[PDB]
Amino acid sequence: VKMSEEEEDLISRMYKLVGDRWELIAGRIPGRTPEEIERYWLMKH
Amino acid sequence: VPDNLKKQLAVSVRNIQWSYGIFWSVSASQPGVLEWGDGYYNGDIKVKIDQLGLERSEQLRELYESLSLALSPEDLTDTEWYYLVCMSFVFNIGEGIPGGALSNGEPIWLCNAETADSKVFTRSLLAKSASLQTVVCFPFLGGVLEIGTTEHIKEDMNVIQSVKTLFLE
Ligand SMILES: [Cl-]
C-alpha cells in the first residue's frame, strides 16, 4: 500500500471523521480498497 | 461573513443549477487564512415549508459537527461526502484554489478538477470520488465564493456575474 501524499492527507481527513469505518474512507479514495486503507493505517499508526 | 449568506448561497446555486456553493471566510484570528464559512448543497441524495431546500445543507452541517466531536454517514452520496469533507479544509495564504483566488484577486475556473495538479487544487482526489468536474472560485465580499458541479461547464463569466447579482440584490 504505497499511498501518495494526497491519499495520506485524505485518509487522515476521513479517519478524523469516521474513525475506522474503512468502507467510508475508501469511498473517498479512488482506486483504493477498504483493506488497502486499513493496511496503510496499521503500518503507520 | 456577510448577512443572509446561507439564503443568498441557496438562491444563487439553485439559479445557476450547479452542485454546491461554499463561502470561504478569512479567519478572525489568522490573517490571510481561509476557513469554511457557509455552504449550500444542491446535489444528489438517496415544498411550501422549505422553498429554498435548505434542510439537506443544514443536516450535512449538523453531521459534520457531530463527527468532528438526523443523517448517518452511511446515507451520504459521493457528492455529499465531497461537500462534507470540504468543511474540514483551511487554506494558508495562496494555498489551493480558494487561497489563490484571494491572493491574486481574480476568478479561477478549474476544468478537469478530478485530475488537477496538487499545486493548483488540493481536492482533486476528493473531486474524483464524486465525479466533480468543474470548480470555480472568485474573491467576493472579503472572502472567496466557490461553486462546483459534476458537469463539465465551459468557462462562462456570466455564471459568476449571475451569482454576484443574486447577492447584491
Ligand atoms: Cl483547493
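Residue numbering in chain A adheres to Swiss-Prot, whereby the residues present occupy positions 36-80 in order.
Determined via X-ray crystallography, 1.8 Å.
Yeah, the Cβs are placed from backbone N, Cα and C, and that goes for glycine too.
Classification of A:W76 (mutagenesis position) by DSSP places it within a helix. For A:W76 (mutagenesis position), applying a Cβ distance below 8 Å and a minimum sequence separation of six or more within one chain yields A:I46, A:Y50, A:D55. Among the sequence features in Swiss-Prot, the mutagenesis site A:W76 to A is noted as follows: Loss of cell-to-cell movement and of nuclear localization.
Spatially close to A:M78 (mutagenesis position) yet at least six residues away along the chain are A:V36, judged by Cβ distances under 8 angstroms. Under its mutagenesis entries, Swiss-Prot includes A:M78 to A with the note: Loss of cell-to-cell movement.
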